[PDB]
Amino acid sequence: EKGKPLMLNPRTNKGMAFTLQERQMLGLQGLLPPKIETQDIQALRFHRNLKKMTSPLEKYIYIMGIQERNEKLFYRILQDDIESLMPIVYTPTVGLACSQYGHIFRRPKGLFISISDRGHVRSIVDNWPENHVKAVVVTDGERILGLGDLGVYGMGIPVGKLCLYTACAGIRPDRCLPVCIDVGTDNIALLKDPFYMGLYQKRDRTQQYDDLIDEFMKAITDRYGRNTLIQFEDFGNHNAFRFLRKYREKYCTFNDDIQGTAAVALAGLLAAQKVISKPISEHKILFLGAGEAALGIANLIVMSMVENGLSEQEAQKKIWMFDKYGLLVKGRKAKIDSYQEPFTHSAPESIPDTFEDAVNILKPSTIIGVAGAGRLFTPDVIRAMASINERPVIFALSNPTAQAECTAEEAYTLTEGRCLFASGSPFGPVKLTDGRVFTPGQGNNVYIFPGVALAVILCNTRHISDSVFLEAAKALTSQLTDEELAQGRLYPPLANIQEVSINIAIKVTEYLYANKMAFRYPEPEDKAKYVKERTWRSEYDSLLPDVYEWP
Amino acid sequence: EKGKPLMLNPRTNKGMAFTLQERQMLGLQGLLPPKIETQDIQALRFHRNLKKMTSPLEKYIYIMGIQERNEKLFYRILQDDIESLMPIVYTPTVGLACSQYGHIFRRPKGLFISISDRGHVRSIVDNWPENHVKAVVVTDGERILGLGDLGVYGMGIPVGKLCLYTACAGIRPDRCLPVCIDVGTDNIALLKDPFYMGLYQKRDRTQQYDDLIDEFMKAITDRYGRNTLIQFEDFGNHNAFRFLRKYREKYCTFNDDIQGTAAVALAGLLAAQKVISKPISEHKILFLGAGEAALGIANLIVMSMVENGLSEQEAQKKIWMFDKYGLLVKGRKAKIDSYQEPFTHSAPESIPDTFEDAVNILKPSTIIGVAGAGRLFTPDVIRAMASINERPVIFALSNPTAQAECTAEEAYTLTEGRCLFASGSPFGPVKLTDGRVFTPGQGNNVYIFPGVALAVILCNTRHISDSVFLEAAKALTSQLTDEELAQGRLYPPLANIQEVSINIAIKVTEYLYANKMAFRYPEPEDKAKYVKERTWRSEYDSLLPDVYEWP
Amino acid sequence: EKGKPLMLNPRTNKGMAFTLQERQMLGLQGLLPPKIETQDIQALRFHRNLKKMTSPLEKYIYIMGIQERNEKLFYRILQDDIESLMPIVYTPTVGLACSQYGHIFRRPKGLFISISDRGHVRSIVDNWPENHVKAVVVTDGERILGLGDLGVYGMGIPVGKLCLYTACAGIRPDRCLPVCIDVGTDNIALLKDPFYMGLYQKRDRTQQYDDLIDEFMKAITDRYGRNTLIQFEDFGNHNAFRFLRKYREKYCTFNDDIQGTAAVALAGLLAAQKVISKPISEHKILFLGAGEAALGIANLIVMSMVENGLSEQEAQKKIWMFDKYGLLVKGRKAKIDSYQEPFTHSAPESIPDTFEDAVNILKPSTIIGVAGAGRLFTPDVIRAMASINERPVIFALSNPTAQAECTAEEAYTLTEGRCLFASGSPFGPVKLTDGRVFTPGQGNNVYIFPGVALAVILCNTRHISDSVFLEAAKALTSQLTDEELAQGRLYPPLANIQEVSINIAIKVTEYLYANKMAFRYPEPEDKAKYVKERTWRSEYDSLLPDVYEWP
Ligand SMILES: NC(=O)c1ccc[n+]([C@@H]2O[C@H](COP(=O)([O-])OP(=O)(O)OC[C@H]3O[C@@H](n4cnc5c(N)ncnc54)[C@H](O)[C@@H]3O)[C@@H](O)[C@H]2O)c1
Ligand SMILES: NC(=O)c1ccc[n+]([C@@H]2O[C@H](COP(=O)([O-])OP(=O)(O)OC[C@H]3O[C@@H](n4cnc5c(N)ncnc54)[C@H](O)[C@@H]3O)[C@@H](O)[C@H]2O)c1
Ligand SMILES: NC(=O)c1ccc[n+]([C@@H]2O[C@H](COP(=O)([O-])OP(=O)(O)OC[C@H]3O[C@@H](n4cnc5c(N)ncnc54)[C@H](O)[C@@H]3O)[C@@H](O)[C@H]2O)c1
Ligand SMILES: NC(=O)c1ccc[n+]([C@@H]2O[C@H](COP(=O)([O-])OP(=O)(O)OC[C@H]3O[C@@H](n4cnc5c(N)ncnc54)[C@H](O)[C@@H]3O)[C@@H](O)[C@H]2O)c1
Ligand SMILES: NC(=O)c1ccc[n+]([C@@H]2O[C@H](COP(=O)([O-])OP(=O)(O)OC[C@H]3O[C@@H](n4cnc5c(N)ncnc54)[C@H](O)[C@@H]3O)[C@@H](O)[C@H]2O)c1
Ligand SMILES: NC(=O)c1ccc[n+]([C@@H]2O[C@H](COP(=O)([O-])OP(=O)(O)OC[C@H]3O[C@@H](n4cnc5c(N)ncnc54)[C@H](O)[C@@H]3O)[C@@H](O)[C@H]2O)c1
Ligand SMILES: [Lu+3]
Ligand SMILES: [Lu+3]
Ligand SMILES: [Lu+3]
């Protein structure tokens, strides 16, 4: 192609950063102003403009705009302050954006397969411009973060992650593809909003539903290969948990909200013991709730507990769960799902009633907050664990900084900095009464999924096993400098999420090869330089044709 | 536009004559043989191959090939050997090819409008790739030359024709458009021809046919401009005359079969007298038939008799018509149509039975053989004219050479050479006993329409007046040379048909301006340069961008 | 893409076969005669036309055009009458066309990597409009059949060849790419040909040459992957054997004029013995030449011998070769090449001054005319062998039908039908005095390269071993009927080359597969239906967009 269609395609457009030669060769001369910018000027003007921006959503709507304008530029700036931009491009700003979706709508971004399209998903799947695709993120928006049902308003999610895929891992922007499935909704507020962008109708939980998913999986694979990466996101547990059991062994899929999480959690717990050094067998982990996040970590734990010569059975018997309906035990009045059954150990002599109550009775070495019900890690709770453990482990991942089970402060200050804390949300250093500063640890999934993703793709791996995430964990934590440890943080600084992911890549592509799960041939000798070589760069490319005089 | 499509479109492609640099900058490198030919080299490979060919229609096939192949090479070749290729790319071989259309089809060429498309003509009209179309050529296939109704097999003419408009006048191909309208055919054979490629049904003569032409008429002027020229062709006398009467002053249209013909005749008819010199007033013209081609002329004659000082009446009264049914006289039994009455004079004392009988009875000065009935211009008939006239004028235009009213020999020899003979069929010189080579001329309409077409175009004339044909006629005649006269031809050698039409273009555009029939401003001063300036080239152009250093 | 480009493309064009719906929707109405044809009427128009043809090259020309205007059709027509068209699209008419290339030239047909494009081939590769290429053919026009250095006039071989890959095996056209590499030329005549379409310089042989080959090999692989099939062709022995050993291991390359030829012969020879039954050990084999063919053939034989409980050494020791410099024995006066040594045995007591002479002293079971010098298997040479052996094997591969070492007649007759004949050129049945008719079997490589090519591709077989060709022969050979064996052919009817090749492919896949060299996963339980599926078709395909109401 040539001409303005060049300037129209974000994948090509370089704005003023187009060289005079191209500008001429390409028949652009006169379509751009007499100025030839660099990628540093263009970028400058950006911050120079993002600053004057007030609200974070406004900044989102701005940046997200340079995505459908100039692919390179958009992504260059991305890493430019990847640390600070991430929270606008993704969490939490995107939850805002996702709620606003349909109002702040401007240009479309992903792929849309509706239940009204059943029987033709393929052709649709064939409507997508991109030739080579390797990454696919899909959601049916049923559980858009803590916003619950958001229908197609949720497509904001796929869009976000795929950005990180590239931003911190180096996956090709073209090779990705966010997708949103529309089967209707349940949010009335959504069913009566003239600005909604999907089929106006209650969800579809009939057989039609699965078949549709089925049809799309095949359509995607059919169209792009069987090794093509398919990440399930924001779904309705039940489905999100069964749609995994089902296809995992059939396709190249994985669900971050589950596997992706458990990965980071572990990493946390891990690095903790690296400083605690407490003989596995004696551990006691108690959960403040039995949901998705829980069951998810609960097993990658057992999994690694077991990997240490422990029988799955005795392993999981070291895992206790406490959800709204009280403590998770045998025979209780409330209900307990199949996934729950294992972690539901026969009732202890005396039954607590307060999480705080439980803590005692059971006496866990560890305690994790995943109930998203605000601050339940009372001062008492903390201060009790703080007693029973010479160095307690507390993890409040609930989000946002509104739902955490507690705070970093109450955490350390109520334990003599004798505890090891980690927050799912962000939290500031903590200097205490003795001039002691404790920089805490935030467990974002951005720590895993992008790394695991790059590996599985560059390896032509055909399936993603749990041992992978379990291995992913290690990879991560095994990135914590002793001083980081000294500092007290159980997660590598979010400033270098790149390299960290790039490293995690390596170590995973290696692992893959060793266990012979990688089919990419022929195996390379230097995976380091291997991987590091395959990353996608924002650095512009000359569009000039290869002329050359002929002797 | 770039890539193979450059090589795929005939207008762009130029084969191995594509310069290394264009190849390189256009991305055609390694798509063409490393050799770089010139146009001549190419045009040579052609004439070399053409040589080893046998049947003309075989050639016509080959040649018409380079058309839908390399626009710029095809034509160069044409005006390269015009006098010799003319009767291949067009009559007579084209007559052959039309009857064979379907068995010799390889690729489509013009625009097809069918009554099945009635109501949507416009849309059809809108599918023609070209943007700027100035000259059109329509036909409904009813009377393809002497081959009659040929259904869609006639589309072989609009193309042939236009080749001349372009090769002779110097008109821009991408500005012409050969159109073919389908309303069934009446040819049973075709009707049963399994390769016939039109609608399988009787010719529709209902009201619909009228509306179609209309819809099309307007649909074309709409999309292209009411100043856009439309030439009617191989049509059916009855229609070709009314449509001519109708849209004449409504659009920029005319008809070759009538208008075109008429002019060329007179051309001869003046080149003759020019050597004869016989006081108009004593002139007596007689037609061997009274159809289309006769009345078409009969009036071009009048107009000029009346231009010389006669009155409409006194002029025609010097014209007589004798068709199959005998002498055309006031009250005669056979039918006389409104377009004949004028020339149907009052019965001369004696009514002749034979054309030769009439020859005496009337005592004409000029004899016109247009009945297309072969040798009816009997040696006697010759000898008679030759007697009663010390300088008889005989015109056998019937075609082909067979239907000819006679032959130059039986004319010149049977007159000692005291006859000014012209034929619508090719005849070589005739050396008699005393040893005198006379080159009888032929009156191809190819002399007219192009040059006029040429002028009417660039003059943005809105309507074609017959006065233009009469004028045109002079133009052509006045091309003659005393030597061309002394040689015996009243028509200029086909060889320089280039200049011949070009030169006519000028003189005609001039006439247009002066009578104000021209709307192209500003009116140049030196018309000669004007036109010679506006003639399409055959020589290659560049596609190479305009690159240059910015100081 | 729609409108004219869609019919401007040989791949998409369907001529009058475009449905009305495709016509209206794709904006083609009017652009095509109002007649919707069917492939059958189209193809019908072609034979009915080809008939009136005469010269064999003429037909060639006529059919090679259908190729550049409408794929599907061309081929449809092709395999329609593959037997009669094969020789026209290929040998022995192809050579007629290579010699006349440029003297016939109309439109480019493949890739062109000149030595002048050195250091840039990649880009040139990048100019090929096809995105997924899987089959490649390359040649340097140095030894194009018994014609010799033909320059870029030889491009016609890959092109043609490719046609059969398709027409015979079922390989997707857009995935095939024929290539020619201009490095100058040693044939003078061409160097003086004003039409010559290549580098008007002497054949470069310096280091630049190989380097270019390499630059290319990767260039291709770079763009189309590594597993991309690369068959060599009509090179100058020398390089053919070297580049062979070279890239053989680093690429999916192979050479038909070596590995292919072989396979056919052994398929002939395997056949013979099936009706001869003479326990290997007692086999003796001579050769009328030691150039290219000889060695190739020879070895695969050795390979099989080996296969049957033998030893490389003795094996070839059972093989002898008599070139134009006497026989290939130890210490002879002429020059023996490295590839020739393992067949240049130690001189037997008396040394043969003649083939006939060597025929006795050696008294071989099998004989093979691969000298292409003509009839050297004289009636004596025949009868002699006839005598010596009760069931003698004679194979005269030399081509055309002029270099044939003998003929089926002089074979079957001068042996009462005691021999096992097999010729390279074409020959029809032979009836004897005792009214005994025998069809002589022809051994074209067309029987092979397709089937295989097809296999390697579909199986992503990264490399092509010799154990496959030999395994190919067996498979081919195994396609013979006992009645077919009755008539006496060692080669199945060319009339069923489709299946033959397909079935050969099926057999090979399982092989490639079972031998763990097929990488395509998952390995299909049914190779039959498997291969049988992915076969390309000549049946047109709808263009209509997938439309459907939304409930
Ligand atoms: N200038 C450019 O845009 C440019 C230049 C050279 C190569 N390439 C591309 O590189 C590819 C060849 O790579 P390879 O086969 O040697 O690699 P590989 O086989 O080592 O990689 C394994 C698979 O992962 C894909 N892949 C590689 N890096 C990726 C990334 N960073 N993000 C997402 N997917 C990735 C590959 O296409 C391949 O299918 C070609 O498809 C080509 O299009 C692009
Ligand atoms: N990477 C991360 O940082 C990350 C990842 C996943 C989940 N999370 C956090 O975990 C929280 C829950 O997410 P989820 O996916 O597990 O949801 P979920 O619905 O699966 O979990 C809810 C569980 O918590 C229990 N619960 C709710 N309120 C309770 C209360 N007031 N007291 C006691 N138990 C209560 C419920 O019984 C239920 O079993 C969220 O706030 C989220 O921010 C963080
Ligand atoms: N530029 C040229 O050289 C040129 C141009 C136009 C027409 N022509 C020739 O004129 C001939 C007729 O064309 P037209 O358009 O006038 O056709 P037409 O059918 O309209 O007219 C033919 C006339 O001749 C009469 N006629 C038929 N047979 C006759 C016979 N046997 N004896 C006497 N009269 C007879 C008919 O009554 C009819 O009126 C054609 O054969 C054609 O070759 C030549
Ligand atoms: N290299 C090229 O291809 C090239 C270069 C210069 C101009 N042009 C073309 O010339 C046109 C401008 O015409 P102008 O205003 O100078 O002319 P003009 O005003 O002198 O002519 C008046 C009319 O005649 C038409 N015309 C001119 N030459 C013609 C021809 N050779 N055949 C058929 N129709 C013809 C014009 O389009 C115009 O409608 C532009 O539309 C442009 O596309 C082409
Ligand atoms: N599938 C087939 O049917 C098939 C395949 C390949 C080759 N061939 C035929 O094989 C013949 C040669 O091809 P090639 O590949 O062997 O090429 P080549 O040029 O490498 O082989 C020539 C050999 O024959 C010998 N020779 C030359 N003249 C001789 C003579 N006058 N007397 C005895 N020996 C002589 C030479 O020493 C040389 O060893 C051709 O005619 C060709 O038609 C047929
Ligand atoms: N209407 C159409 O033209 C149409 C429709 C559906 C699919 N397809 C094509 O089929 C391909 C899917 O192949 P698969 O995954 O089943 O292959 P596969 O894995 O079963 O086959 C192995 C390899 O052989 C190649 N291959 C298969 N048939 C071929 C042929 N006939 N000619 C040349 N190469 C061939 C494949 O591309 C593949 O790389 C897609 O690339 C798609 O473009 C075409
Ligand atoms: Lu999520
Ligand atoms: Lu006409
Ligand atoms: Lu060959």
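The residues of chain B that appear here are 23-573 by Swiss-Prot count, in order.
Using the three backbone atoms N, Cα and C, a Cβ is placed for every residue, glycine included.
Mutagenesis annotation in Swiss-Prot: B:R67 to S, described as Abolishes activation by fumarate; the structure shown retains the original residue. What Swiss-Prot lists as fumarate binding site is B:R67, B:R91. The annotation that Swiss-Prot gives for the mutagenesis experiment B:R91 to T reads: Abolishes activation by fumarate. Feature annotation from Swiss-Prot assigns (S)-malate binding site to B:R165, B:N421, B:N466; the stated evidence is experimental evidence. The NAD(+) binding site annotation in Swiss-Prot covers B:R165, B:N259, B:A312, B:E314, B:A315. Per Swiss-Prot, the feature divalent metal cation binding site maps to B:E255, B:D256, B:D279.
Here the Cα atom of B:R91 (mutagenesis position) is found 38 Å from that of B:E314 (NAD(+) binding site). Those residues noted as binding NAD(+) (B:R165, B:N259, B:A312, B:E314, B:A315) have their most widely separated CA atoms at a distance of 17 Å. A straight line from the CA of B:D279 (divalent metal cation binding site) to the CA of B:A315 (NAD(+) binding site) spans 7 Å. Neighbours of the divalent metal cation site: apart from B:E255, B:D256, B:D279, residues of the same chain with C-beta atoms within 8 angstroms of the site's C-beta centroid are B:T161, B:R165, B:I166, B:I179, B:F254, B:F257, B:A262, B:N277, B:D278.
Among the recorded positions B:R91, B:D256, B:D279, B:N421, the residues whose Cβ lies under 6 Å from any atom of ligand 8 are, in sequence order, B:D256, B:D279. A gap of 30 Å separates the Cα atoms of B:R67 (mutagenesis position) and B:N466 ((S)-malate binding site). With a 10 A radius on its CB, B:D256 (divalent metal cation binding site) counts 26 other CB atoms from all the protein chains. Within the set of binding-site residues B:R165, B:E255, B:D256, B:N259, B:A312, B:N259, B:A312 have a CB atom less than 6 Å from some atom of ligand 3. Considering only the binding-site residues B:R165, B:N421, B:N466, the residues lying within 10 A of B:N259 (NAD(+) binding site) on a C-alpha to C-alpha basis are B:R165. In the structure as shown, the Cβ atom of B:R67 (mutagenesis position) sits within 10 Å of 19 other Cβ atoms. Long-range Cβ proximity for B:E314 (NAD(+) binding site), meaning a same-chain Cβ under 8 A and a gap of 6 or more residues, is found for B:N259, B:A262, B:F263, B:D279, B:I280, B:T283. For the pair B:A315 (NAD(+) binding site) and B:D256 (divalent metal cation binding site), the C-alpha distance works out to 12 angstrom. Residues from the set of recorded positions B:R67, B:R91, B:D256, B:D279, B:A315 situated with their C-beta under 8 Å of a chain C C-beta: B:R67, B:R91. According to DSSP, B:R67 (mutagenesis position) sits within a helical segment. Spatially close to B:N466 ((S)-malate binding site) yet at least six residues away along the chain are B:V286, B:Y513, B:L516, judged by Cβ distances under 8 angstroms. The CA atom of B:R165 ((S)-malate binding site) is located 5 Å away from the CA atom of B:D256 (divalent metal cation binding site). For the pair B:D256 (divalent metal cation binding site) and B:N421 ((S)-malate binding site), the Cα-Cα distance reads 15 Å.
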